[PDB]
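*Asks:* Okay, here's the structure, questions in a sec.
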Amino acid sequence: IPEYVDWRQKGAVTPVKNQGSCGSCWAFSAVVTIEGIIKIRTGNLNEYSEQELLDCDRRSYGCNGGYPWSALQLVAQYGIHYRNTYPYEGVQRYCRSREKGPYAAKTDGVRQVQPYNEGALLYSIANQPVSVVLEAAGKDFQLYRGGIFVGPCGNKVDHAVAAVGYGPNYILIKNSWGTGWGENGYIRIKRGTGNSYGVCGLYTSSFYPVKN
Ligand SMILES: *[C@@H](C(=O)OCC)[C@H](O)C(=O)N[C@@H](CC(C)C)C(=O)NCCC(C)C
């Protein structure tokens, strides 16, 4: 795998989104990985529905939080609609996936990266954008403006985001806090520190969709 990866340069990343006050990050992270793998497999970059996962993932909890793995399982089992078809509303509502016609895209499964293993995550990101979790509660992270973030942060992961690239000393993260946070909505988090958890627990729980 290469020394630099940046799925934005390969046209596999849609514009940065803002989840608002709703605890819907698990869905934004999952959707990022679906947008990426659909671009990788088909050549088309589309936006897919975070709102659909909020409403329809019966194993997540809407705006009270959820599981990127559960949302990716849902996209593999049923599918997902285009964002413009099922736009983000910032509130959980009833599942409307049936009333909106056929699903726009569908995947074939979901994998987990070996946890607490930096190289396994780098391999996965070299293949595609990956759903990852981290500790975002620390004000150092909340207030991040740019540069390669080294912390301070603990391993108390509470926030799902998406890894869309990496470099020698960092992993490139698409956050769901709008384009005004960090580096136009992105954060570069230092890697290679030898702490198995990753900076801010970045290696705790990483999933990606499978699409043949
Ligand atoms: C993420 C979010 O939107 O926070 C941004 C301010 C949610 O709080 C969330 O779903 N967190 C998630 C942690 C990752 C996805 C493992 C979580 O705790 N999910 C379990 C659901 C419930 C027990 C909170």
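In chain A, numbers come from Swiss-Prot; the residues present are 134-345, in order.
If you check the header, you will see the structure was determined by electron crystallography, 2.3 Å.
Including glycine, each Cβ sits where the backbone N, Cα and C put it.
So Swiss-Prot has the following annotated:
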BINDING   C158  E64 binding site
ACT_SITE  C158  active site
BINDING   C158  leupeptin binding site
MUTAGEN   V165 to S  Slightly enhanced thermostability and higher optimum temperature; when associated with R-307. Enhanced thermostability and higher optimum temperature; when associated with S-169 and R-307
MUTAGEN   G169 to S  Enhanced thermostability and higher optimum temperature; when associated with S-165 and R-307
ACT_SITE  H292  active site
MUTAGEN   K307 to R  Unstable. Slightly enhanced thermostability and higher optimum temperature; when associated with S-165. Enhanced thermostability and higher optimum temperature; when associated with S-165 and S-169
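Neighbours and distances for these, please.
*Replies:* Counting Cβ atoms from all protein chains shown, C158 (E64 binding site) has 24 others lying within 10 Å of its own Cβ. DSSP assigns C158 (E64 binding site) to a helix in the three-state reduction.
In the three-state DSSP classification, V165 (mutagenesis position) falls within a helix.
Non-local neighbourhood of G169 (mutagenesis position): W140, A145, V146, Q261, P262, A295, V297, each in the same chain, at least six residues away, with C-beta under 8 Å from its C-beta.
In the three-state DSSP scheme, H292 (active site) is classed as strand. Cβ neighbours of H292 (active site) (same chain, under 8 Å, six or more residues apart in sequence): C158, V266, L267, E268, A269, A270.
The local packing around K307 (mutagenesis position), expressed as other Cβ atoms within 10 Å of its Cβ over all shown chains, amounts to 27.
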*Asks:* Near ligand 1, which of the recorded positions show up if the criterion is a Cβ under 6 Å from one of its atoms? Options: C158, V165, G169, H292, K307.
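*Replies:* Only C158, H292 meet the Cβ criterion.
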*Asks:* List the same-chain residues at least 6 positions away in sequence whose Cβ sits under 8 Å from the Cβ of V165 (mutagenesis position), in sequence order, or say none.
*Replies:* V146, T147, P262, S264, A295, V297, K307
